[PDB]
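Visitor: Sharing a structure here in C-alpha coordinates format.
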Amino acid sequence: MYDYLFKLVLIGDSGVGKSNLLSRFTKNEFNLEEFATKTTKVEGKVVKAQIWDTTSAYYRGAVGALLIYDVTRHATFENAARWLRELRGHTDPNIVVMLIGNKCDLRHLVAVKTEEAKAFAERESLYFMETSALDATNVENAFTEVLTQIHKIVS
Ligand SMILES: Nc1nc2c(ncn2[C@@H]2O[C@H](COP(=O)(O)OP(=O)(O)O)[C@@H](O)[C@H]2O)c(=O)[nH]1
Ligand SMILES: [Mg+2]
(Lines of atoms letter the chains of each structure in order from A; the text may use other names.)
(Lines give C-alpha, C1' and ligand atoms only; values in the text may rest on other atoms or scores of the structure.)
(Ligands and ions follow the chains in the order given, each with its own letter.)
Protein backbone atom coordinates (compact mmCIF):
# COMPACT_ATOMS: atom_id res chain seq x y z
CA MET A 1 0.00 0.00 0.00
CA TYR A 2 2.25 2.89 1.25
CA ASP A 3 4.98 3.84 3.76
CA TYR A 4 3.81 7.34 4.77
CA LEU A 5 0.49 9.18 4.72
CA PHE A 6 1.65 12.81 4.57
CA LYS A 7 -1.16 15.37 4.93
CA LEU A 8 -0.56 18.68 3.11
CA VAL A 9 -2.84 21.70 3.12
CA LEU A 10 -3.24 24.60 0.66
CA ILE A 11 -4.07 28.09 1.90
CA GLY A 12 -4.43 31.36 0.05
CA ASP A 13 -7.03 33.96 -0.80
CA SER A 14 -9.93 33.29 -3.16
CA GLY A 15 -8.83 32.54 -6.70
CA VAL A 16 -5.02 32.39 -6.43
CA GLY A 17 -5.07 29.03 -8.21
CA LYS A 18 -5.27 26.60 -5.27
CA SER A 19 -7.76 24.22 -6.92
CA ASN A 20 -5.70 24.11 -10.11
CA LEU A 21 -2.43 23.57 -8.25
CA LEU A 22 -4.17 20.55 -6.76
CA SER A 23 -5.59 19.16 -10.01
CA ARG A 24 -2.33 19.83 -11.85
CA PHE A 25 -0.32 17.76 -9.34
CA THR A 26 -2.85 15.00 -8.70
CA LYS A 27 -4.50 14.59 -12.14
CA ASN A 28 -2.48 16.66 -14.65
CA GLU A 29 -5.62 18.66 -15.34
CA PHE A 30 -6.21 22.41 -15.37
CA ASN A 31 -9.72 23.81 -15.16
CA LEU A 32 -10.13 27.27 -16.68
CA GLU A 33 -13.56 27.58 -14.97
CA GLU A 34 -11.89 18.64 -0.47
CA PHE A 35 -8.75 16.49 -0.42
CA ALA A 36 -6.79 14.98 -3.31
CA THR A 37 -4.43 11.99 -3.17
CA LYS A 38 -1.24 11.27 -5.05
CA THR A 39 1.27 8.52 -4.32
CA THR A 40 4.92 9.05 -5.34
CA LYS A 41 8.29 7.52 -4.48
CA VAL A 42 10.09 10.07 -2.31
CA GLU A 43 13.62 8.75 -1.60
CA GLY A 44 12.61 5.16 -2.33
CA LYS A 45 9.76 5.12 0.19
CA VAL A 46 6.19 5.20 -1.09
CA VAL A 47 4.36 8.32 0.09
CA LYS A 48 0.62 8.89 -0.22
CA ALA A 49 -0.09 12.61 0.02
CA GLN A 50 -3.56 13.70 1.11
CA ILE A 51 -3.71 17.30 -0.08
CA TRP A 52 -6.41 19.52 1.43
CA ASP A 53 -7.66 22.70 -0.22
CA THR A 54 -10.31 25.11 1.03
CA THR A 55 -10.98 24.62 10.76
CA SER A 56 -9.07 22.78 13.47
CA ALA A 57 -9.84 19.60 11.52
CA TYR A 58 -8.52 21.37 8.42
CA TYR A 59 -5.03 21.99 9.82
CA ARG A 60 -4.62 19.18 12.33
CA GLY A 61 -2.25 16.42 11.24
CA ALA A 62 -0.76 18.50 8.43
CA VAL A 63 2.95 17.77 8.00
CA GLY A 64 3.29 20.35 5.21
CA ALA A 65 1.71 23.40 3.66
CA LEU A 66 1.82 25.57 0.56
CA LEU A 67 1.04 29.25 1.14
CA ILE A 68 -0.25 30.45 -2.23
CA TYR A 69 -0.65 34.01 -3.52
CA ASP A 70 -1.39 35.35 -6.99
CA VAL A 71 1.59 37.06 -8.67
CA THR A 72 -0.70 39.54 -10.40
CA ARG A 73 -2.67 40.66 -7.32
CA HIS A 74 -0.42 42.25 -4.72
CA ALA A 75 -3.15 42.20 -2.04
CA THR A 76 -3.14 38.39 -2.06
CA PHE A 77 0.58 38.47 -1.19
CA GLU A 78 0.04 41.03 1.59
CA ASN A 79 -2.42 38.53 3.06
CA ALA A 80 0.24 35.83 3.10
CA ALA A 81 1.00 37.25 6.55
CA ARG A 82 -2.45 36.82 8.11
CA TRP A 83 -2.47 33.37 6.53
CA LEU A 84 0.91 32.42 8.04
CA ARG A 85 -0.38 33.53 11.45
CA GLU A 86 -3.45 31.30 11.19
CA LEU A 87 -1.34 28.37 9.96
CA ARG A 88 1.22 28.53 12.79
CA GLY A 89 -1.36 28.62 15.56
CA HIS A 90 -2.76 25.28 14.32
CA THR A 91 0.14 23.09 13.16
CA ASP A 92 3.27 21.56 14.58
CA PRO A 93 6.13 24.10 14.75
CA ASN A 94 8.36 22.11 12.38
CA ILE A 95 5.88 21.96 9.49
CA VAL A 96 7.39 22.38 6.03
CA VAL A 97 6.00 25.61 4.55
CA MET A 98 6.48 26.82 0.97
CA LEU A 99 5.50 30.26 -0.21
CA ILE A 100 4.02 29.87 -3.70
CA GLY A 101 3.54 32.64 -6.26
CA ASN A 102 1.25 31.13 -8.87
CA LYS A 103 0.12 32.45 -12.28
CA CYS A 104 3.76 33.35 -13.02
CA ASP A 105 3.04 32.83 -16.74
CA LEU A 106 1.27 36.21 -16.68
CA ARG A 107 4.79 37.70 -16.96
CA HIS A 108 3.54 41.19 -17.90
CA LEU A 109 0.94 41.50 -15.11
CA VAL A 110 3.34 40.72 -12.26
CA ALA A 111 2.42 42.95 -9.32
CA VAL A 112 4.56 41.08 -6.77
CA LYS A 113 8.24 41.01 -7.66
CA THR A 114 10.37 37.97 -6.93
CA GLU A 115 12.97 39.55 -4.67
CA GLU A 116 10.18 41.14 -2.63
CA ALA A 117 8.84 37.63 -2.04
CA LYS A 118 12.23 35.98 -1.65
CA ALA A 119 12.90 38.52 1.12
CA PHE A 120 9.69 37.85 3.05
CA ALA A 121 10.15 34.11 2.66
CA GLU A 122 13.67 34.23 4.04
CA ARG A 123 12.63 36.41 6.98
CA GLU A 124 9.88 33.95 7.90
CA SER A 125 12.15 31.01 6.91
CA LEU A 126 9.92 29.54 4.16
CA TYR A 127 10.71 27.73 0.96
CA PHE A 128 9.77 29.58 -2.21
CA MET A 129 9.08 29.01 -5.88
CA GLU A 130 6.89 30.76 -8.44
CA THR A 131 4.51 28.47 -10.26
CA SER A 132 2.02 28.22 -13.06
CA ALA A 133 -0.76 25.68 -12.81
CA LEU A 134 -1.75 26.73 -16.35
CA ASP A 135 1.37 25.43 -18.07
CA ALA A 136 2.66 23.31 -15.16
CA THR A 137 5.64 25.55 -14.34
CA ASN A 138 7.20 24.19 -11.10
CA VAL A 139 3.95 22.54 -9.90
CA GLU A 140 5.49 19.08 -9.71
CA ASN A 141 8.79 19.61 -8.00
CA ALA A 142 7.31 22.14 -5.57
CA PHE A 143 5.17 19.33 -4.15
CA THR A 144 8.08 16.94 -4.42
CA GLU A 145 10.31 19.22 -2.43
CA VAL A 146 7.77 19.86 0.31
CA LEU A 147 7.26 16.08 0.54
CA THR A 148 11.02 15.51 0.32
CA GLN A 149 11.81 18.04 3.04
CA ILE A 150 9.25 16.27 5.26
CA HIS A 151 10.82 12.90 4.57
CA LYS A 152 14.16 14.49 5.46
CA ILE A 153 12.88 15.51 8.91
CA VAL A 154 11.16 12.22 9.84
CA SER A 155 14.51 10.41 9.48
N1 LIG B 1 -2.65 32.44 -15.78
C2 LIG B 1 -2.92 31.54 -14.80
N3 LIG B 1 -4.16 31.49 -14.26
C4 LIG B 1 -4.47 30.60 -13.30
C5 LIG B 1 -3.43 29.69 -12.82
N6 LIG B 1 -3.99 28.93 -11.86
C7 LIG B 1 -5.28 29.33 -11.73
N8 LIG B 1 -5.55 30.33 -12.59
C9 LIG B 1 -6.85 31.01 -12.76
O10 LIG B 1 -7.52 31.28 -11.53
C11 LIG B 1 -8.92 31.05 -11.69
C12 LIG B 1 -9.43 30.25 -10.51
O13 LIG B 1 -8.35 29.69 -9.75
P14 LIG B 1 -8.72 28.59 -8.65
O15 LIG B 1 -7.73 27.44 -8.69
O16 LIG B 1 -10.12 28.08 -8.83
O17 LIG B 1 -8.61 29.53 -7.36
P18 LIG B 1 -8.66 29.03 -5.83
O19 LIG B 1 -9.96 29.54 -5.25
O20 LIG B 1 -7.45 29.63 -5.14
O21 LIG B 1 -8.58 27.53 -5.78
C22 LIG B 1 -9.11 30.24 -12.97
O23 LIG B 1 -9.81 30.99 -13.97
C24 LIG B 1 -7.73 30.02 -13.49
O25 LIG B 1 -7.72 30.30 -14.89
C26 LIG B 1 -2.11 29.80 -13.45
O27 LIG B 1 -1.18 29.05 -13.09
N28 LIG B 1 -1.93 30.72 -14.39
MG1 LIG C 1 -10.17 26.49 -4.15
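Start at 1 and count along the chain as shown; that gives each residue its number.
Header entry for method reads X-ray crystallography, 2.8 Å.
Heads up, the Cβ atoms here are built off N, Cα and C, so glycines get one too.
Checked Swiss-Prot, it gives:
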- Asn102 to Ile (Swiss-Prot position 126): Decreases GTP-binding (MUTAGEN)
Visitor: Rounded to a whole angstrom, give the Cα distance between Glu33 and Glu34, which sit at either end of 7 unmodelled residues.
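Guide: A straight Cα-Cα distance of 17 Å links the two sides of the gap.
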Visitor: Within 10 angstroms of the C-beta of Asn102 (mutagenesis position), what count of other C-beta atoms is obtained when all protein chains are considered?
Guide: 30
Visitor: Which three-state DSSP class does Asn102 (mutagenesis position) fall into?
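Guide: DSSP call for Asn102 (mutagenesis position): strand.
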